[PDB]
Structures are given as C-alpha cells and as structure tokens.
There are 2 protein chains.
Amino acid sequence: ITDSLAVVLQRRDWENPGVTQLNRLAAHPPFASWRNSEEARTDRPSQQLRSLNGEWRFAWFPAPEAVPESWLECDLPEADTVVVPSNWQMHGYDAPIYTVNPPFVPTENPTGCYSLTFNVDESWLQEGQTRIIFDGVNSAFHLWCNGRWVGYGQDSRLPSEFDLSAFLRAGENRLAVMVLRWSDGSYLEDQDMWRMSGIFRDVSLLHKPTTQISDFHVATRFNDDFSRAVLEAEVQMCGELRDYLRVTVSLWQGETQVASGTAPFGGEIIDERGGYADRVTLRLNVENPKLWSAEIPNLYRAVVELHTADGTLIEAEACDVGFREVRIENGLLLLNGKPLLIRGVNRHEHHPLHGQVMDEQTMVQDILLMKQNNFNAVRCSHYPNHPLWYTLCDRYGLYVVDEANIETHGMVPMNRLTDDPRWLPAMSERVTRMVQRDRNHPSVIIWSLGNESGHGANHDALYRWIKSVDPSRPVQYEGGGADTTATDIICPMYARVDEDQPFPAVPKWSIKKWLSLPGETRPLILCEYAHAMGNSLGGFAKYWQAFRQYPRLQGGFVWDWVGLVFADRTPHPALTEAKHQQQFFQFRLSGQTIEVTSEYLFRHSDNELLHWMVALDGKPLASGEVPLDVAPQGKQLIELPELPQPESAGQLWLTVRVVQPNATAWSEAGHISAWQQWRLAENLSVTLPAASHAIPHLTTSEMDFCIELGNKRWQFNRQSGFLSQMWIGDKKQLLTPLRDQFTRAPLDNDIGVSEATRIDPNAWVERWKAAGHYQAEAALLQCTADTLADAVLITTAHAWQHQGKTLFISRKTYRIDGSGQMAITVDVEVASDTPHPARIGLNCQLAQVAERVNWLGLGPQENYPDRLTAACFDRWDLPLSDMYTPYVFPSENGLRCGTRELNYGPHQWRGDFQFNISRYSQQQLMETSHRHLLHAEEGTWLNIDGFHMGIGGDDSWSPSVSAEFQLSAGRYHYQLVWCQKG
Amino acid sequence: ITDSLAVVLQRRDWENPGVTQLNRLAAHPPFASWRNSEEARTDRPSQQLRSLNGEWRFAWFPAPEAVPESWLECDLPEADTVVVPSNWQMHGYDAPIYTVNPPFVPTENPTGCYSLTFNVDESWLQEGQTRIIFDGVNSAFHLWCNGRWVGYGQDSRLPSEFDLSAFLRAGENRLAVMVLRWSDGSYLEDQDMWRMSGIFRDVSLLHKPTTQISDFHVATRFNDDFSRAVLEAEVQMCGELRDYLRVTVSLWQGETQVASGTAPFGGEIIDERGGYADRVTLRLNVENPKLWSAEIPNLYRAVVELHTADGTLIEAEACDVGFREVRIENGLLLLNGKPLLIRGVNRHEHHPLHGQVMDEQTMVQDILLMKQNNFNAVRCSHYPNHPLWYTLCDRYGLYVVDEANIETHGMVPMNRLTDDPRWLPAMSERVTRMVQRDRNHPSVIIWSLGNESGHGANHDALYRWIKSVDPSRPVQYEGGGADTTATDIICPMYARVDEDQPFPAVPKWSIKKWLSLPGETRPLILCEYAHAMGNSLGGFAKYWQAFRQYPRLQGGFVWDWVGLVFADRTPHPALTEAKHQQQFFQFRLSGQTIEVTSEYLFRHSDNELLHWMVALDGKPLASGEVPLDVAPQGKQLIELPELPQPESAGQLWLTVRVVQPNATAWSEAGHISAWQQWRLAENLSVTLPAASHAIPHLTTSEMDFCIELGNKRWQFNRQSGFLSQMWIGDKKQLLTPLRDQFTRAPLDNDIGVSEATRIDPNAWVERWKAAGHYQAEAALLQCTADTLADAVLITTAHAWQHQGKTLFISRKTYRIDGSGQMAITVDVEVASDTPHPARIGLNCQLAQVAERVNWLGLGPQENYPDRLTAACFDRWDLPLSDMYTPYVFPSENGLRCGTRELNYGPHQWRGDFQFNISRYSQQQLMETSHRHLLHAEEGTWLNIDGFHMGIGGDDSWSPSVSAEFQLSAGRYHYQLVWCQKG
C-alpha cells in the first residue's frame, strides 16, 4: 500500500529543498484550549492539552531503508525504552559531532524509530479536532498513526502540528515517528555546536472544538507621554461561521478587570472585495497603563473567549500582555521613549547533563544568574527557543532577540543558498513561522534574520516581510558586513573598540569609526563580542567605556553564556568583571563627596542602600550606610563624614557598595549590585628598620655560596647562578631553584586557530615558539659574593640565548641583611626584535604545602592587567584550592595583580608584583590536554611576576592583546623582599 | 511499483500549495547550445535544440483516477491524434469556460493524457545532458518517460524543464504527460478569460554538454551623457570545474565586433568565505554606444562562448543586447534621460482561431498594427508571454511590462492568499522564475507583481526581492489602492481624469488629484484605462489632454488590444481615435503659420513629409507639401503660401497630414502617422432662393392632409400627426412614418453589469426603462394645415407620456415650398426630473435600398460626440455596408456627427445633424443577442438626430458619460431640409 515504508520513502522528501512539510498545520501562538474563562485567566493546567512525554520505544538504524516494514504495525522485539524528550546520541548509538552537495545528504543517514502506545478517551473523538504537537524534532521526521502515514516535517527548532482526528481510534493507539539525522534542512542549520538528533522537545495532544480560535495577536498603541494606551487584539477563528458567535477580550491586572470588549465576527473593509468574515478586531482603552520593561516587568492578562451570543463559552485562550513601545528614532533604539543600553549575552539551549533538552528549572536558574550579574538582555543564539523561555523573560524582565533558524556558514561563497531563489521557500518558512509563534511576547523586542549566511536577495525579501507583518519590532541581521539593507541595526561580530579590521568586501571597522561613516545613521549593537573562551574577557572595560560615551553605541551581547559559566553553572572569574562593568550605578569621587548616577531608565532606587568603608592596608577604619534616593538617570550627592586620617604608613582606600536590603523575585536580601573603590591618601614610609646586631656569615666553595644567619641559611649554586636551597633549621624550603621565567602556559587567546596542521604564524604562541622563548637556555655571565658591613651581597647576570641569539638578559641582586630579610632586585633587558615576552618574573617550587593563602592585593578572584577593574584592593584569605581556576583546557591561571604582600606558610613576600600559586607547574599546564588529567606535584609552584602580559578577548582566533598591555618597554625593573616568621 | 499511477497520484500534489514542482530544473534565459560561435552570432537554428511539436496521441478522462494503469506502457486503442501545441477544449472534450475551498479542487478534475513516441540519436546519449522543455502546460502535469515517473510542474505560463538523461534509451522512446485541468495553482491564475487546458506551448529537447553554461545576464552602465557605456556580463557554469576553462563574451554590431573579453572562472570576493568559483564577470567597454528605444531599436549581439584555454569551443550562447537606462528621478520615469510618455495597450495571448496558442506570424501582425496606430508600449496582460514575443519587441521597438502570473480576484477579502505566509512559496516561484527568464530583454522596462490580488505582506517581500536582484527596472503593482509600498509607480485601474471615486479603503482618485495628495511623489501610469468593450472609447481625448499637460502623468495602457481589433484583427472605429490622440506630432495654427511640435524623444524627423490641403465644403482649392525637419521635442514653423479666398459661400477647412515616403520595418511607404484639421474662414450665405412660380396644393380630408406639387406629393396622417407617406410619381418613398425618436439601442456602456438577475438601478438603460422612455406612447395635441402665399404650413404637437407623466413634448413645423423643398423645424421639451434622453431626432424606414451613401460631414468612420476628434470634415462616399459597424452584441452604431448634407438615392438632407443609416432598426438591435442573428429589413432605416448623447468608456460597469455630453439642456431645437433630385 501507500502507507508502507517503500512508498513513503521513495520520493526522498528529506533531499528536496522544495518539500519542507507535508500535512502540517499552520503556525500560531501557544494554545491550551481552556473550556473555562477563570482557568484561562489564572493559567491553570488545561485538560484539553495532554502531554505525551514519558517512556517510548526506540530503535536505531544506519539508514532509513534499513527499517523493516513490520515496524509500522508492532513494536520491535529488540527496541529499548527511552524518555522521549531526549537526544538519542546521549544514549550511545552513533558518535556525537561538534563540527558539499547542496541539495543532497549522505546515504548513510542514521535513523531513529520512536514509537508510543497510548490511550484516547472517547470524548475527544466524538467531537472536536485532536492534534499532536512536536515542539522539536532534529532534522526531519515521518509520522504514522496506527500504521497510516500522517505527514512530514523539518525545521527542528519550531513546533510541528498535525491533525489526528481521522487517524485516532477509540481505545489504544500507536504512534510511529521516523526521525532522520540529516535532511536538506540541515544545510540551513549548519552552525557550530553539538549536532545531536531525536525528539528533543515536548510532545503533546491538544483537543480543540469544532469551532475554535485559530489565531490571535495583540498590539499596543500609546500617546506622546504613554499616559493613554490602546490594546488592539485581532482574533481569527476556524470552522463554521455562525451569526451568534461572539469574541470577548478582557484585560486583567491581577484579579481586577481593567478593560473589556465584545463584538461579532466580520472585520473592517480591507479592499474592493470586502473584509474578513472570520476575523474581528477589538480595541481596548487603558488609562495610565503600567509599562513593561526589564527593570519593571509589569504584566497584564489578556483572556480571549469564544462564546455564543446567549453567553455559553466555546473556548478560551489567554496570554500575558506587556505595554511597551520599541522604535528607532534619530539613530537611537528607544524603549518607552528612553534609549536602551543592552547588557546582553548570547545563550544556547544547553542542559547541564541532558544535552539539548531544556526544562523549566534550568531556565529559571539561568535567568536568576543573569539578572544577578547585571545582564538585562539575551540573544536567542541562532534558533527559536523553548516556548516557556519567552514566558519567563516576560515575568522576570529580559530583553530578547528572537532569531530565525537559518545558518549556512559552511558554504564557500556563504551566500550560495541565501542568494538562490530556489531556497527562498525553505528560508521563508523558518522566518514566518517564528514570527507567527512569538509575536505576542513583550520580552521579544528585536527580530533576527539568522546568523552567518552572507547577504542574499532572500534576506532582503524576508526583512521586508517582517516589517510589513510586524512593524512594532526592529529587524537586525549580521551578514554581508553587518550593515546591509536587511538590518535596522549595525550589528557587527567581534568588532573592536579602536582598531579597524579592513577585510575585503566585509571590513570590520572599529565601532567608534563605524558610526561616523558617510551616510551612516543607524544605532550599533554588537550581536557578538568579548569572546569568553578560557581565560579571556581582557579589555572588557574598553567596550563599556565606549558604550557610555557614545549615544549610538547601545551595548552588545557577550558570546556564550554557557562560556561565562561552566556546565554546572559555576561562574567563571570573568563573570565578576562583566557584572562590575554592567552596573546600573556609576560613582564619582571628588574630595569628600561621592556622586552616584543611576543608569536605570524607569525605576527609582527604592531597594538600594549605599555602604561605604575606609580601610588602611586592609584594616578598616570607618564605615557608614546611606540610603539611596536617585531618580532614573538622576544624580545623588553623598557627603561623607569626616574620614579618618591615620598617621601610620600605608594607602587609604575608600570602598562603596550598593546593597539591596529586600529580596526580589530574582535576588535574595543583601544582594550586592554595584561597587567602586578609590585611593584616598597615602603616607609614605620613612622609618628605618631596627639596627640588628647580627651579621650573616658567608662561606665560599667551588660549587656554592652559603650564607648562614642563626637557624636560617641560603645556598647559591655557583655553576647555575641561581639560589638553589634555603634551610630553616634543618628543613629544606625549596624543591626547584628560584629562576627567572619569561613564558606562561599559553591561553586559548594565545593559541588562536593554530592547529598542528594549519599553523597560524601570527598567533602569539607560534611567535614565542619560533623565537625560542620556550627553549631558551640560561647562561651564567657573572656571579660574585661580597660581605657588607651589615649584609651579604650576591650579584648574578644571566643571558637567555636561542640559536646564537640573546633573547633576555637578567641582572639580579640578593641582599641578605642581619634581620633575616632577603631583598631581590631584578633588572631585565629584552631584545627589541624578539616578540614581547608573556611575563617577567621568577618561579620556584616550594617544598611546603599549606591550606590558606593570605595576600594584601587586588581582588578575591583571579585578575589580569586588562581584567582587574572588578577586583578590589584588600586583605584576602583563600584556601589554596580557590587559587586555581579549573579551566577545561589547562593554561596559565590564578594570577592576582597589584599585590603588595603575600603570605604562604612561614614565607612572606613584599613588593609590587603579581602572583599565582598552585600545585601544577607551567610546564605541566602546557602539556596536559584536559583538566581531568592534571595531577598535583610534590610541592607548591609559585610564580611571582613584576610584569605580566594582558589576555585577549576581542576574539579567540586573532591576536587581540592591546599595545598598552604588551611588554614592549625593553627594560624592566622590580624588587622583592623575602622574609620569614621572625 | 512507485512509478504506477496509484502511487504517483496518491499524494495529490495538485491539491498542495507547498508542492509546486518535483524534479524541475532551474529557470534561466533561453538556451540553444550552439557548438559554433558563428552560428550563435547569426542566430541560425541549432541542431542541439530539437522540437517535439507535431502529432501526439491524446486521451481524455473525467478524473485523474480514471486513467488506466496500462496507459503508462502503451498507447490506448481509442486514443486519437492531435497537434500538441493546442488546447484540448478546442477539440470538443469538455466545455470551455470564461468564468471556494482555498487549498482544494473539485474531485471531478478533467484529465488530458498526452503521449508521444520519438527517436533519439545515440550521440545525445553517449555524452552530455538531455533535457525536455515544456514552454506551457495549463495547470499541472505529471511526466513519464518509458514508464518511469520523471517529475511534476505547475505555473502554466513559464517553461518547465526536466533532465531526461537517465531515462532515455537508445532508439525509440515514449513520453506520457498527464495534464490536469485544476490544481492549487489555479487559485493564483483566477483571472477572467477562456480558461482552457492542455499543452498550449512548444515542447522541445535540448542537449547540453557535460560542462555547460548554466546562466548568464548582462547589465549596461552609462556615464552622464550616455557617450560611454560598460557592458557587464556575469556567466555561471554547471558541471566539473577545470583550470583550463575560459569564457569569452563578444559584442557585435552587425558583422563587426566592437568589444570582447576573456577570463577564467572565479569571481570577485563576495564575503568572508570567498567568492563563486563557478562564476565570472566580464566588463566590456563601449564607446559612443547606439542606444535602444522604441523609436530607434538599436540592437547588438552578445555571444557567450565557453571554451578551453587552448581554443577549442565547448558551447556557445547568444542574446540581443540593447543599451538603455530606465530609472525614476524626481517622480518621473526616464528612458536614457528623457521622460517617457506611454502609448500602451493591454494584450492577452489570443490566437484568431487556435485559442491560446501563439505563433510568430500572429505576433508580427499584432506588433505591426500597434506601431501603425502610434502605440509604443504593451502590457503583458497578467502572465509572462511566449518567449519569441520579447525578442520581437526588442527588434521592432516596444516597451514591455512583464507581469507575474498571480491573479486572485475571486477571493472574498481578495488578499486572503497574498497575506497568508503559507502561499508565499507558491507566489515567489511565479515571480522569481519570470525574472530569471526575461531579465536580458531590453524591451522589458517594468516588472509587474501581478493583477487584482489585494495587497498582502507577500507582495512587499516579492517587491523587495526584485529590487535586490534587478535594480535596473522599476516594479509596479496595482492592488490595495494602486499606491501601496509594493509599487514604484501609481498605476490605478480605470481612474478618471477629473471625477473622484472614493470607494472605502481603496479610493479611485482622479489622476490629477492623485498626483498632488500629501506626501505623494511617484509618477502615475494607468495600467488599465479606456475600456474598449463594444461602442466605447468616449472621452479618450480627455485622458491625452491630461497626459500632455501634467509631467507626472506619463500615459497608460488601453485595455484589451484584442478589444481595439476584432479576432480577425479587423480594426474597430475606436482604433482611429487612439491613433490620432497618440500622434507624435502636435499642430498649432496661428494665422498662416503652422507650428509643428515633435513628441519624439530621440529620433529626428528624417522620414516625414507634411501635406497640407485647403478645401471649401469638400472641394479642394489648394495643396502643398513641405518636408519636416524637427529635432526631438523641437518645433518647426511652417508658413503656408497665400491661401485661396473663395467668394462662394461655405466654410474653409485646412487639413495637414504627416506622410512617411519611405517604408520602415513596421510600415509601408506612404504611411500616414499624424493629421489635424482647422476651420479657416466662413462666408455666410445671404443669397435668396429662386422665385419659384408654382404653389403646392393642399387637400384636406378627415383622415389625412395631402400636399401635391407636380409629380411629388406628401401625406400627413391626421390621427397620428406624423408624415405617413411621400410619393415621387407613383412610387412610395416610405415604409414607416417619420416619427420622433428619443431612445437608442443600448450600448454596452449603457447596460453596465445590469443582468436580468442582479439589476443595476444606476445603469443608464435601467433608468430609461424605469422612466418609460422605451414604452412612451406619442399623443397628438394639435395638428393644423395652412396655405401660405408660396408654401404649405403644417404644425404638429405631440406629448410622450408614460403612466400619467409627460416625458417629452415635440412641436414640429413642416414648410413645403413651391420649389419642392421640405423644411422641418423641431422644438422639444424634456422634463427635468426624467433621465436625460439618449437622443433627440427623427427616424423612418425608407422604401429604397441604395449602394452608396454620400455625405458632407465628419469622418469616413463612425464617430460620436465624445469620440469625434479623429474624424475629419470632408465629402465622404461609402457603400452602405461600411455605414454599419458589426459589433458582436448588436447596439446603436454607425453614427456620423457634424453632418451638413446627406445624400442617399434621390433624397438629400441638409442642416446640422448626426445620422446613422443601415438595414437594421433600433428595435431589432435591442432584441438581438448576437450579430449573426441580425437579418436585414425590407428597406433602409434612417436616424437623423439634432442631438445625441455621448458614449461612455472610462469603465463598462458604471455610468461614465460626462456631464457636458449628456442631453440636459431641457429644451432643444434643430432644423432639417428634405429635397429631391430636382
């Protein structure tokens, strides 16, 4: 018959771009088919919407033709049981893939055969229409019901609905879904993530009446000052048209109705032939509406009731309504008349352990974490999301960019399909069905045409379709240079603040220059910036300085939320930097006055308290709390009381922080939302050290210099020229000699795309390797020891040469005084023609392992020269475990900058340096592929650097360390004092 | 198997809007696959392009499921033989139709099964790709080759091509085409004509090499003054890419090459991923190019050769190239920098006797007739035309509007499908494949999105697609009010010159007012105006007065070329009016000076001669010829010699005409292209008639008045009050008494859409019938006879009453003098509340039938008060057959206006009147449905009117007779003199 696999699979609908669906129902906003207005208003579960999620039978096959014909009737004997909302690659069937014939797919196409046996109540079959909704099926699938072919579908990221009324029998039924891994639709979903396949979203049964609401959308119009609003709702019905049918739309704020409207069907005159008989538009007037924003997500409940003129209800639908206006005026993106500043992040749908299956708890966890880190916007990264995601963004407050599932970055012209009219029907379905589904969500403020697909005529056609259908939202699209005619917003990927990248035919201008190009009037919001891969996000403060200064630079979306957090949602150190740069309160210090400027556009600071503190080298001296009363975009001047003026040496530090005393929906009581630190006044130390009576004693041999003072003793290797050992009592303190270090375990930004096959000569790590920085051998030039009147002077000079070329010269002085202290002064010369070294400092392996690391310096978290703004100067005490950052691919990590004193066990290091301390050496971090293969070493590895190169972050494939953070001075000096507990 | 009818027809692809084709090749410009550059240059026939037109086997079936499975293998025994380029309704299978479930079609779907057995040479199968091209198949079809299913297609008006390489066997082959009458595509082709179905266009086989030219298009760029041009050709290839492949584009003017370019494959960098490896763009520089226009169609020959680097040719393609620029600047449509004035006409593809099958001879005949009537543009009425049509328009010179095959006027909202995104894929295919086929034709200057489909978002999306793909042509679309965002040109249908028609949501403003609406800057060109149905085209001069005066009124397209001509291409009388109003020479008379203004934009009057003539009441007095030397848009002042000044009574008339002494490609030597007439000087007649010695003798009875003079004698019925009989000798002259006439056989404009079921009360004929004008009975009020000193005076007064209401009163005076003459003075009163009568005059049936009709008056052709500008005053002699216009639906016809003297047999009528003379009475014309049922009556029916109502023409469904041409004065006077040959 024609329901058999041989007939159904003969036309190869998954290799035809002209066939994207068969017998699929129209797209629409979510429906629950409530038979009670009160249940619809309160969003209670509907008995007409039944979930088929649960245990299904599954069978895997190498190709679609390998599926036996008997599968259509009975479950296979070897078929196992799975939970249907899952990806079958997570169950170990074929290898998951993270990574051409444009219409055709390989013949070896893995096929997943799902089947479910379920019961249907006879009430559903007597009357009304029963449909099945597949929220997401990766690639393409064929559907059977009781052995009869139903339909076909593609576009994995949007729901596919089929009418099952003629197929369901009273009693037991069986569904058979044949999911294919690859189809012609895979060419439009060719992005960079775990590919995965299966029924990765919800499957449900919906029962609608014979006469039903088929579609509805709402529009909000406002007067000049937003004091009056009109809510227009257009309702479309399907089925038999009767003169006694009525539609009522009611607006509810909580439990009080604020507007209502009723009308029979029959719309306004459209054109010569007339108007829609099956449509009605209701206009509802709202006085002083509560506006929706990310700061204050005021939501109403709109209930759409289809009922008879007498008063009997047929069906009820409901949605949340937010009152807001989004438009671009004079080159600025305005929300409710105010210029938005986007604190955005890109977010893929990635479950911590279930792959691509999203659930409510993970979504709420993600939203809370974003808002607690001062994010106000999220970009739906390259496909429409789970329907519940948009509902949660309405309720908590998050601007959402909704993106069509179009991505063809693998094409060699990259517009080969988007400039081909034969692929226009395929791409139009992906754009139109997204708009039809999500147009009612207030959180969605921008439409996105897709990602990395070049620029073709299809983009222009689909851009104009959205503008015609929904003029209430701007349309953005990166592709073809991010400033084509198919975008209302210049949305470059990884454009830099000041440096231009003039690629042929698609230049990446600096964002400041991009704005002022001749004829350019649009606002600029970066769809992707600040690549957070590994130890990254250096120079993040540069972007937000530019965002504040330039009105038409209206923010951007940080790439990869999850990323800024690990898979278990543990935060990266760079998340703190993003939170600080994205604060809604800016601070200015002038004498004893603190000026607080609010960056909120709508809300008043009614849950805000300012706590200020003055400390001297980590010792608190005074503190106070002042309530915050700042209007949106206003300023509050706060006069500090008479601050302490200690006569002890040290630097005075003033720290302010904004604390929320009350808990919100997204934060708990005591939440810190903003902070800032300043230097107040420094008293330079002029006091001399105590006149120690003792003198260190120097012994000289042919192999070493030995300095002895009491129980302490130092040993310098005369052949190597480095301090080899130190003894307190009879206990050795070192396992590895203290030597100069000029390299670091390469970061992901240092490596770039330089694989072992496609080498990248411009990468930092390749230049360091070609210059011999990792292979340079130290050579001793001179080593002398002299006894002073109160100390012992050790002078050494080393040269680091690679293949007959001196790369670095280090001249070091060791001064061991009678008090036990050890002063180390280092002077380093770097050749100008060699690439700038990653660091200039010392390293050693301490024999002792200790539990706590105490230091007076910047930040509790790891920080780097270009990622230290969020860090604060104070006295920090952390366990040694927290001094190591567990990046997936091991690299240099755990650095703390601006440190004046470091304590570890009995050792104290004083000066002006950066340090990282851990159990893994830089050598081991360089050679270990994954962090689970890292093993702790015998002692503790300490890296103390006078100077350290910045980290990248503008992108991960090209060098992005700014010139002011490169070690290009040529000559460097730093001093260190090493003392003990005495 | 799956090639069987049961499997193929099971999915019902013709009821699915998402399936418009299966296995169809991409659209492209016409290809011949020449294997020789010289043959391509000279457009010789190619042996690689083989025509399958000829004798096929045909079988008709009521439904697709009625076709037996055996048809796929062998020809049916009862199948007859037909010529394949035909419509099967023309062979009498199902009734042709001239005149909803939006996706579904009726189950009774007539099916035409075509089959052909043909031979294939082995040379085609050993190497290369063999394809079959179906230029047009109405609705949808399935294709089989040797019993194997090939593909499916829709969009009747564009070619469908399929690859047959894997299906053809060496030797004899069989093709089976299953043509369905209705499909889902019929909803987009729901226009108003003979529906018809079958393979109505050419079927051919094309053989291309393994590596072939897959697509190419040319673009012309110009400097400011068009003295320098660049010809850019982008060539795309299909197949295996080799480094030794080359593409050469050469430009030829006649037999001399003027430009050439060669390059290997590999285009310019498009975006980040690179450029097209299978594309190459060649730039050719042309100095002082010969520009293309409708006036001077200068054509070049571009030859595209695909060849090896050594020099061996693989394949050659060619096309004609015209150098012209079309753009809209400051609200004006410019061609080569000059504002166009469109003398356009709508043209359907209608063969004189083969229905919808077009052949070259009919196309050339149509083009010649258009250009000979001063038309310069043609609108492809609602679908793409035969490919040869566009080639002929390039060569002869005609601006072409190419229209996509989208027409949904039957939808109740009329945008129900064009606002539905589910129908966007269907409509996009109809637009994109037309542009891909015809974008290289210079004659095509405007794209049209379709006809009468409302305005939806799909229109906006498809409008922007064309602008992106081909920015060299404007895009126009009537629908949604003719001024939406989906059109670059305001293109109303049947908008009036001065009167506004404010329909709800789609007003039809007057064209003068439409231009000056707030915010309106676009030019206005009427896509449809001056409905030529029946006796029509009244007020045509009003449109062309407005076209000349207003710069942004740039012409329009007259509806229905064929229409302006009959099916046999016999011209209508209204065609002369169109030719005169569309003249390219305008004339002004000032004293003895004629000012001639040229309306040509590019050409000089180098084939023009002005012949002037002065006549006195049709008697020539002087004549002369002056050569024309007028620059484009210039003026030539022509001083006439001393004109004759006759002292005889009468009016002097000056007639000028432009004659082309040399034959052109579209006209023969002696062609008249323009003319104009003026009144020069009138000498009023003051001489008295000769003093006749005789006196007519009056006899009075109770039944009649009898006047006798010599052999002549008149008889007046005293009961009726009308002249009943006149005798010359003993021969009666009348069969019907001379009576007042106030009605005419209703024109098509008089009837409107007033059917016997849906009555239209506003129609002119319905108001006349409701007022009783056709049923009014004359009542005699008074009738007296008096003998004068030299004449006999007869006075009558009649009243025409209908249901106790006097409609008209006629007071008539008869003065029979002694010379034999009969002076008739008529005074008529018309009630102000009754609708204005169609005419005011007399009628009678003369007993004599004569061969020639001689009159001194306006025009040789029939003319009416608002369609008389093209007519000329002179002495005309025509046979009685030419005095009748054979309209398909009989109506009032044959009127000649401005007549001072009419001669028919021995009778002469003098005065100032209009007349029509024929063998059919107005009563018979009103009751006869079709002209083939008209039968001549016993004598000759003469209608002499002092006054006559104008004819409509702005549209055919609403009253369109202007107020200045209605008979609204209330009181009317006219005089007539009736004499004989004595």
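Numbering starts at 1 and runs along the chain as it is shown here.
Placement of Cβ uses the backbone N, Cα and C atoms for every residue, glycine included.
Features as listed in Swiss-Prot:
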- A:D192 to F (Swiss-Prot position 202): Obliterates all binding and catalysis (MUTAGEN)
- A:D192 to E or N (Swiss-Prot position 202): Causes a significant decrease in binding affinity in the absence of monovalent cations or in the presence of potassium ions, but only a moderate decrease in the presence of sodium ions (MUTAGEN)
- A:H348 to D, F, L or N (Swiss-Prot position 358): Less stable to heat than wild-type. Causes significant destabilizations of the first transition state (MUTAGEN)
- A:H382 to E, F or K (Swiss-Prot position 392): Essentially inactive unless very rapid purification. Causes very large destabilizations of the transition state (MUTAGEN)
- A:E407, A:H409, A:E452: Mg(2+) 1 binding site (BINDING)
- A:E452 to H (Swiss-Prot position 462): Slowly inactivates galactosidase activity by reducing the binding of magnesium. It increases binding specificity (MUTAGEN)
- A:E452: active site, proton donor (ACT_SITE)
- A:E528 to Q (Swiss-Prot position 538): 10000-fold decrease in the beta-galactosidase activity (MUTAGEN)
- A:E528: active site, nucleophile (ACT_SITE)
- A:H531 to E, F or N (Swiss-Prot position 541): Poorly reactive with galactosyl substrates. Less stable to heat than wild-type (MUTAGEN)
- A:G752 to A (Swiss-Prot position 795): It forces the apoenzyme to adopt the closed rather than the open conformation. Reduces the binding affinity (MUTAGEN)
- A:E755 to D or Q (Swiss-Prot position 798): Small increase of the catalytic efficiency, when the sodium concentration increases (MUTAGEN)
- A:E755 to A or L (Swiss-Prot position 798): The catalytic efficiency is not increased, when the sodium concentration increases (MUTAGEN)
- A:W957 to F, G, L or T (Swiss-Prot position 1000): Decreases affinity for substrate (MUTAGEN)
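Distribution of Swiss-Prot features across the structure.
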residue: A:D192; record: mutagenesis position; contacts (Cβ under 8 Å, 6+ apart): A:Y98, A:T99, A:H409
residue: A:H348; record: mutagenesis position; contacts (Cβ under 8 Å, 6+ apart): A:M193, A:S381, A:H382, A:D560, A:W561, A:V562
residue: A:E407; record: Mg(2+) 1 binding site; contacts (Cβ under 8 Å, 6+ apart): A:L188, A:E189, A:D190, A:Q191, A:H382, A:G450, A:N451, A:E452, A:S453
residue: A:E528; record: mutagenesis position; contacts (Cβ under 8 Å, 6+ apart): A:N346, A:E478, A:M493, A:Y494, A:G556, A:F557, A:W559
residue: A:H531; record: mutagenesis position; contacts (Cβ under 8 Å, 6+ apart): A:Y494, A:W559, A:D560, A:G952, A:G953, A:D954, A:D955, A:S956
residue: A:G752; record: mutagenesis position; contacts (Cβ under 8 Å, 6+ apart): A:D760, A:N762, A:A763, A:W764, A:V765, A:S956, A:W957, A:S958, A:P959
residue: A:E755; record: mutagenesis position; contacts (Cβ under 8 Å, 6+ apart): none
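DSSP assigns A:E407 (Mg(2+) 1 binding site) to a strand. Its Cβ taken as reference, A:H409 (Mg(2+) 1 binding site) is surrounded by 16 other Cβ atoms within 10 Å in the chains shown. Shown are the mutagenesis positions A:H382, A:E452, A:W957; of these, the residue with the fewest other Cβ atoms within 10 Å is A:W957. In the three-state DSSP scheme, A:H348 (mutagenesis position) is classed as coil.
Highlighted in sequence order, A:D190, A:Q191, A:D192, A:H382, A:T408, A:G410, A:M414, A:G450, A:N451, A:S453 have their Cβ within 8 Å of the centre of the Cβ atoms of A:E407, A:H409, A:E452, the residues recorded for Mg(2+) 1, and are not part of that set.
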